[PDB]
Amino acid sequence: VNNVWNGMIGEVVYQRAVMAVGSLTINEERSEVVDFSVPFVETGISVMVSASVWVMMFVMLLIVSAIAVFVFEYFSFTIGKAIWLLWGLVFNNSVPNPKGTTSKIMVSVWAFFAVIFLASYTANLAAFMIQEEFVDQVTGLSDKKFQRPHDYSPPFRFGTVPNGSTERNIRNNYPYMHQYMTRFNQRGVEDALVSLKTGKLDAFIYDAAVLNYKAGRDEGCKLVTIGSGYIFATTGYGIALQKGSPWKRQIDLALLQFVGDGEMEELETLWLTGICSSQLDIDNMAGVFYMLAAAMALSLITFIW
Amino acid sequence: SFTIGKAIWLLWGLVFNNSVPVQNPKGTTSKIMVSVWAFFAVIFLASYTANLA
Amino acid sequence: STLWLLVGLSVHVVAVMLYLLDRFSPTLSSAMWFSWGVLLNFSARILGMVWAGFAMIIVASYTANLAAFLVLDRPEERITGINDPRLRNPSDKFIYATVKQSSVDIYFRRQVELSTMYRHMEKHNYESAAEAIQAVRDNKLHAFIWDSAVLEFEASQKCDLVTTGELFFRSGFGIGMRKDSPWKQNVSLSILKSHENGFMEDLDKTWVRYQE
Amino acid sequence: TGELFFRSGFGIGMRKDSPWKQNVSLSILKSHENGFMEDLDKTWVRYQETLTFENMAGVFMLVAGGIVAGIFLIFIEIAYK
Amino acid sequence: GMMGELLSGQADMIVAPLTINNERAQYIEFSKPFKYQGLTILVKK
Ligand SMILES: *[C@@H]1O[C@H](CO)[C@@H](O)[C@H](O)[C@H]1NC(C)=O
Ligand SMILES: *[C@@H]1O[C@H](CO)[C@@H](O)[C@H](O)[C@H]1NC(C)=O
Ligand SMILES: *[C@@H]1O[C@H](CO)[C@@H](O)[C@H](O)[C@H]1NC(C)=O
Ligand SMILES: N[C@@H](CCC(=O)O)C(=O)O
């Protein structure tokens, strides 16, 4: 503020302290006024929000129909209804009777094939049930929706806490984003999180380690970040020092020594807990609706004839 | 015509639901009861498969 | 479920449209009973068979989702020992208690790293283990920490209760004495001999191993 | 596989105390904080380059062979009659 | 290797995927990272 610093950088530059232990990113202006040690935890900035099978079956069904026609030629009303009977017996619906030996053998073999196919379909259903996915609305800071919310049909809201490295970087990178963002400058992480629940706000832009921890220890697991994260300005945390301080070399070597033998991993496990239903068939029901719409369209087409 | 003593075979076959030709149903109450019992047999075999798993 | 009612409405609509198609095609109760026999198990026959295939796929999907509902999403009423973060950071929901002024209290107080648990438990410490078991049986408690032998015997006696998996702070039971006393060496040797032969096995069979 | 252990970085090595150190580090930071590393990742690294036929291909082939055998048996029966 | 070449005077700068660790950092001065990563295992499937 007018060539005046404040906070931890303010206390370090003006010789009221020798180092600043707390969480503190690395960027150009701070590296110009002080000296940072090697990073020991990486934090960027991220976003927090709340075909031929049928053809071959048809070919085999045509083969079955031709076999049934041959059986009828050799030795009653199942000429054009052979396909109807076969596909009715596929699902074992007991629709209101084969007589020829070859026809019975073919029907039995195709029934066994339908049984193994339905077993495979049950296995596929089990695999689909095992598979679980989340939904991500925003792809990145340069997403199409983020381009201009007013242009988009819903004027969704997204904000960050001001007076930070994140705000400074967004200002330097994209002015229009900052212009729109100014309206929702919600202060504090804890106060910020609540508006996300209530829906007054839609997206949240902050560090990555903080958001990872706050998603990890959230009760109910409602809020989820987007993809891996660190989607920009991938930076780390440092220990600030005065310019030319003789502690820099020793502190760098000690931090590297700690990182190189798993002690940092032990600390991360101890102090950061990263964890990780109901029936739904929306896609299946939509597909069934499309198929029945096609069927009724076909019936209407055949209505004239 | 003969479902007085031969209904046991029909019911037992429809317990397993193997589409075995047993007898052609005619009574409405019998058909509804057989359909409900077939649904019960289907859910029972589903529970048996879950028990096997 | 609600989806089941929606499917019922859909099959009723399909039956109605099949009846209309039958009327338009150049009888009533027969078609109704055919729909009754099909939905549960020549233009309209194609629609009927396709809808039968839909019904088979729907019952298969319902079987799969009910199997998932009965297998996977099972509440974890257990705690799996001290390594539960829900007990690392407690609340007013999970109430785990112990007997006031016993070995467990000393063990938890000695380790400073369990200061959160030590502060949490001090509100619910009970006078006796019988009272604690009675309170948890009256659905007042959620967890209880005590010796393995007593808890296993109580679980065998009363089948409604179940123990957890983790086993920590393994120790033994001793016979206290004064300080240096004449009755020490002989008592210890008697205990060792009783272990090596079959007497402790007999005692465990008669008092602890038996099942009610 | 899954696990990711011994997380470290990549550096541009130099001599010991050398006049080209602080400027190189500041240039790396300035390239990080804007989109240059993203452009490089796009061009070089980020750029990217059931079936029901596993346990049923042999089954289908054997079924076709059995169908051919049944056709031959039908021909044999026709010749017999 | 590259570190021996750099120390012996045959080169002035190493531009390559060089990892940062204690043994190397004791003798040469790295810059700040331009790529964050770890280690993993490759299998054939
Ligand atoms: C901190 O943010 C508030 C709110 O926008 C602003 O009034 C104040 O000037 C900021 N202070 C600094 C030092 O950036
Ligand atoms: C039992 O104790 C007596 C002394 O009280 C001692 O003389 C004797 O040896 C002991 N028995 C043993 C060691 O078996
Ligand atoms: C490197 O940065 C420093 C900043 O203190 C500047 O004085 C110097 O001129 C820069 N290097 C060169 C070669 O200009
Ligand atoms: N730890 C970060 C937080 C950034 C922010 O709050 O926007 C910093 O001090 O720069």
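Here Swiss-Prot sets the residue numbers for chain A, with the shown residues being 489-538, 555-579, 598-618, 621-800, 809-837 in order.
Backbone N, Cα and C define each Cβ position, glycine as well.
For A:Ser511, A:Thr513, A:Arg518, A:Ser689, A:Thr690, A:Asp731, the entry in Swiss-Prot reads L-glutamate binding site. Listed in sequence order, A:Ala733, A:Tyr761 are the same-chain residues six or more apart from A:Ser511 (L-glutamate binding site) with CB atoms under 8 A from its CB.
Within 10 Å of the C-beta of A:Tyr730 (mutagenesis position) there are 19 other C-beta atoms, taking all protein chains into account. According to its DSSP assignment, A:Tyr730 (mutagenesis position) is in a strand. For the mutagenesis result A:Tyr730 to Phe, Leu or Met, the note given in Swiss-Prot is Strongly decreased sensitivity to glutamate.
According to Swiss-Prot, the experimentally introduced change A:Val734 to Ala is described as follows: Decreased sensitivity to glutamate. When other Cβ atoms within 10 Å of the Cβ of A:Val734 (mutagenesis position) are tallied across all protein chains shown, the result is 14.
Close contacts with ligand 4, defined as a Cβ under 6 Å from any of its atoms, occur at A:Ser689 among the recorded positions A:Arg518, A:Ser689, A:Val734. All chains included, 19 other C-beta atoms sit within 10 angstroms of the C-beta of A:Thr690 (L-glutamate binding site). Other than A:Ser511, A:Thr513, A:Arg518, A:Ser689, A:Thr690, A:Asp731, the residues of this chain whose Cβ falls within 8 Å of the Cβ centroid of the L-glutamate site are, in sequence order, A:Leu512, A:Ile514, A:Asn515, A:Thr531, A:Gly688, A:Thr759. Of all the binding-site residues in the record (A:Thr513, A:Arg518, A:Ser689), the one with the smallest CA separation from A:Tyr730 (mutagenesis position) is A:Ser689.
Note: the Cα of A:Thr513 (L-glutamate binding site) and the Cα of A:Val734 (mutagenesis position) are spaced 12 Å from each other.
For the pair A:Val734 (mutagenesis position) and A:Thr690 (L-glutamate binding site), the C-alpha distance works out to 13 angstrom.
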